[PDB]
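I have placed the structure first, in the form of C-alpha cells, so that the comments after it can refer back to it.
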Amino acid sequence: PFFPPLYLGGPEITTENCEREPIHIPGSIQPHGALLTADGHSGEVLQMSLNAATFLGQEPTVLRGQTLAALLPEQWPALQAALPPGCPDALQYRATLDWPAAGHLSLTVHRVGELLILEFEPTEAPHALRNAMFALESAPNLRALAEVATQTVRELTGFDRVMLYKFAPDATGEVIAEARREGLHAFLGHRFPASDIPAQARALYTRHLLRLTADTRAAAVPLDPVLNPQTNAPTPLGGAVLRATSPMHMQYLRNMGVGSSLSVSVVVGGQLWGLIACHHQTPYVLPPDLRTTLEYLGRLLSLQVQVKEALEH
Amino acid sequence: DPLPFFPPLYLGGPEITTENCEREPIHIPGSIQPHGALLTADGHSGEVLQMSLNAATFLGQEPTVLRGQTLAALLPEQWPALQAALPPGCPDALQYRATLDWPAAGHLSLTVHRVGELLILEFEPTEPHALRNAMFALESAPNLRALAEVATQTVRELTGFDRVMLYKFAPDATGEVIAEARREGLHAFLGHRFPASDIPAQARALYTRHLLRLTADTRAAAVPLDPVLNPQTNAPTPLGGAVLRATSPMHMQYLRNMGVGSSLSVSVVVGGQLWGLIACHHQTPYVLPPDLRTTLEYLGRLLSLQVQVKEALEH
Ligand SMILES: *C/C=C1/C(=C/c2[nH]c(/C=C3[NH+]=C(/C=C4\NC(=O)C(C=C)=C4C)C(C)=C\3CCC(=O)O)c(CCC(=O)O)c2C)NC(=O)[C@H]1C
Ligand SMILES: C=CC1=C(C)/C(=C/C2=[NH+]C(=C\c3[nH]c(/C=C4\NC(=O)[C@@H](C)\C4=C/C)c(C)c3CCC(=O)O)/C(CCC(=O)O)=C2C)NC1=O
C-alpha cells in the first residue's frame with residue numbers, strides 16, 4: 001500500500017521504499033500557477049494554495065468564504081454541466097478567463113468525488129499540428145514514426161531534449177528515438193531500470209496522461225487546510241498538472257542537469273506503452289495551449305503505434 | 001461484380017447508370033468544386049502545368065501569367081517549405097498546409113500534396129477550448145452508444161450542420177445510422193439501414209486512404225482543369241487526395257433528391273478498415289472553412305482510437 005504523506009507523520013522516502021511514496025497527495029503545488037478546491041454543490045472554496053493572492057489578485061482572506069457562483073459567474077453553470085457528479089476524475093473542462101489584475105488566465109477543472117479542483121495558469125491572447133498529424137501517419141514503420149514524433153515535438157516546443165521512451169514487458173525503459181540540441185549527451189539506445197519510474201507512478205500515468213516539473217529547483221506551495229475539510233483527509237491531486245513532483249524525482253532530474261521536465265503517456269490497449277519524455281536545461285513553463293497540442297499528439301501517437309505494430313507483427 | 005474503371009467522360013468513356021456505378025473513375029473527374037482553385041506543378045522544376053478555369057478569380061493573375069512562372073517565383077517563402085515537407089517518393093496521403101496573405105483575395109489556405117512527379121496545390125479562402133473539452137468527453141463516454149452520441153452532438157455544435165450522423169458499415173458493406181444529431185423538424189434516420197451500393201466499392205477504397213470529402217453545393221457546376229490532361233503524361237490528373245475534387249454526379253443527384261444542399265463526411269478507420277463515417281448534411285449550400293474542417297479531421301482520428309477502445313470493452 002502507500003505510506004502516509006510527510007505532513008501526516010509518514011516516513012521519509014528512500015531508495016528502499018520508492019514504489020510506496022503517495023505521489024498523488026503531496027499537499028502542495030508548483031509555484032507557476034494557483035489551485036483552489038471547492039464543494040461540488042455549494043461552490044464553497046474549501047482549500048487554496050498559499051500563493052493564490054498573486055494570480056487571483058484578491059485579498060487572500062476574501063476567498064475562503066466566497067462561492068464559485070460569485071467568483072466565476074459565467075463559468076459556474078458550465079462547470080456544473082461539464083463535470084456532473086459521478087464523472088471520472090480524468091474528465092477535464094477548460095476555459096480562458098479575463099481577470100482584472102492577471103489578465104488572461106487558463107482555468108482547468110476536474111472532479112474527484114464531491115470536490116472540484118480548479119487550476120489557474122497564465123496564458124496568451126497554427127498549422128504545425130495538422131502538418132505533424134499527416135507526417136506521423138505517413139511514417140513507413142515504427143522506427144521512422146518514433147523519429148518524426150520526437151523531431152515534431154522538439155520543433156513545436158523548443159525543448160532541449162525530446163525522447164521516445166518505451167517500456168519492456170518488465171517495465172525496463174529504453175530510449176528508442178531522441179531529438180536534441182547540439183552539445184547534449186545522447187541517451188539514444190540506453191536502457192534504464194523499472195524502478196526509475198516506480199509502479200505507482202506508472203499506474204497514475206496510465207490514467208492521467210501529462211505531468212511536468214517546470215523548475216527542478218522551485219519550492220512547492222502548500223495547499224490551505226492541507227487536509228480536505230469535507231473528509232479531514234488528503235486532497236487527491238493526481239489529476240492536477242500543478243501537483244508537486246516527488247522530491248525523489250526532482251533530485252534525480254537535478255543530478256542529470258535538467259531544469260525542466262515534461263512527459264506525455266502513450267497508452268496502447270489500456271497499457272502504458274511508453275512516454276514522450278522532454279527535458280530542458282533551464283526552467284521552462286510551457287503555456288497551457290501548447291501543452292494541449294502535446295496532449296493531442298499523445299492520442300495520435302497511441303493510434304499510430306497500434307497501426308504500425310500491426311504491420312511489424 | 002468487381003470490374004475495372006471506365007475511362008472518364010472526357011476520354012470517351014460511357015455515361016454512368018445504376019448498372020455500372022462501381023466503375024465510375026471518381027478520382028479523375030478533370031474538374032473541381034467552384035469554392036476554391038487548384039494548380040498542378042512539376043515536382044522538381046516548379047513549372048505550373050494545369051489550373052482550374054477559375055484560378056484567375058482566386059489568385060488575381062492572368063492565366064498566361066500564372067503558367068509562365070515557377071512556384072519558386074509565385075510562392076518564394078513557401079516553395080522551400082513545400083520541397084522539404086513533400087519529398088519525392090512520399091505517399092499521396094501526406095498533406096502540407098499553410099496560410100498565405102494574398103493581396104487580391106485576403107487570407108488563402110494553401111494545401112499541397114504530391115502524386116508522383118506532380119504537386120497539387122489547393123487554394124481556399126480562410127477566416128476556444130471546444131476541441132480539448134470534446135476530447136476528454138469522448139474518452140469518458142462509458143460505452144459505444146454514449147460515445148456515438150457525444151461525437152455526433154459535438155460535431156453538430158462545432159459546425160452548425162442541420163444533420164450529423166454516425167454511419168456504420170456492416171461486414172457486407174451495408175450501412176446503418178447508429179446515432180444522429182439533427183435540427184428540430186427533421187425526420188429521424190436513426191436505425192435505418194442502406195444498401196452497399198449507396199457507397200460503391202471504389203468510393204469505400206478511396207475513403208480508407210483520404211479521410212475527408214465534401215460537396216459544398218449540390219447544384220454547383222464543376223470547374224474544369226485547363227488543360228484537362230496532365231502535360232507530363234498526356235494522362236488524367238489524379239485528384240483523389242484533393243478535397244476540391246468534383247463529386248460524382250451520381251452522388252450529387254442522390255443528395256439533391258434527398259433535399260441536401262451541402263454534404264461532408266469524415267472516415268472512421270479501425271484496423272486498416274473503413275469502420276464508418278461521420279456523415280453531415282445541410283439543407284442549403286454551406287462552405288465549412290478549412291481550419292474548422294481540420295478540427296473534424298482531428299476528431300476523426302480520436303474517434304478511430306476510441307471506437308477501438310470501446311469495442312474491446314464490449315467483448
Ligand atoms: C450508381 C451509384 C450510386 C451511388 C454512388 C456514390 N455514392 C457516393 C458517396 C456517398 N454516398 C453516401 C450515402 C449516404 N449518405 C446518406 O446520408 C445516407 C443515408 C441517410 C446514405 C446511404 C455517402 C455518405 C457518401 C460519401 C460522400 C458524402 O459524405 O457526401 C459516391 C462517391 C462520391 C464522391 O466521393 O465523389 C458515389 C460514386 N450512390 C447511390 O445511391 C447509387 C445510385
Ligand atoms: C534518461 C532517462 C530517464 C529516466 C529513466 C527518467 C525517469 C522518469 N522518472 C519519472 C518519475 C518518477 N520517478 C520517481 C522515483 C524514482 N526515480 C528513481 O530514479 C528512483 C531513485 C526513484 C524511486 C525511489 C517518482 C516518484 C516519479 C514520479 C514523479 C511524479 O510524477 O511526481 C518520470 C516521469 C516524470 C517526468 O517526465 O519528468 C520519468 C520520465 N527520465 C529520463 O529522462
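Along the chain as shown, residues are numbered 1 onward.
Method on record in the header is X-ray crystallography, 2.1 Å.
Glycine residues also receive a Cβ, built from the backbone N, Cα and C atoms like all the rest.
Taken verbatim from Swiss-Prot:
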BINDING   A:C18  tetrapyrrole binding site
DOMAIN    A:20-88  domain 'PAS'
DOMAIN    A:141-305  domain 'GAF'
MUTAGEN   A:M248 to A (Swiss-Prot position 259)  Binds PCB (in vitro), but difference spectrum is altered
MUTAGEN   A:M248 to C (Swiss-Prot position 259)  Binds PCB (in vitro), but difference spectrum is altered
MUTAGEN   A:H249 to A (Swiss-Prot position 260)  100-fold reduction of chromophore-binding activity
MUTAGEN   A:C278 to A (Swiss-Prot position 289)  Binds PCB (in vitro), but has aberrant spectral properties
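Locations of recorded Swiss-Prot features on the structure.
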{"residue": "A:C18", "record": "tetrapyrrole binding site", "Cβ within 10 Å": "18"}
{"residue": "A:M248", "record": "mutagenesis position", "Cβ within 10 Å": "14"}
{"residue": "A:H249", "record": "mutagenesis position", "Cβ within 10 Å": "20"}
{"residue": "A:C278", "record": "mutagenesis position", "Cβ within 10 Å": "26"}
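Nearest neighbour of A:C278 (mutagenesis position) by Cα distance, taken over the recorded positions A:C18, A:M248, A:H249: A:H249. For the pair A:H249 (mutagenesis position) and the residue listed as 'tetrapyrrole binding site', the C-alpha distance works out to 10 angstrom.
Cα-Cα distance from A:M248 (mutagenesis position) to A:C18 (tetrapyrrole binding site): 8 Å (rounded to the nearest whole number). Secondary structure at A:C18 (tetrapyrrole binding site), as computed by DSSP, is helix.
Here the deposited model leaves out 5 residues, and the two residues on either side, A:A125 and A:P126, have Cα atoms 14 Å apart.
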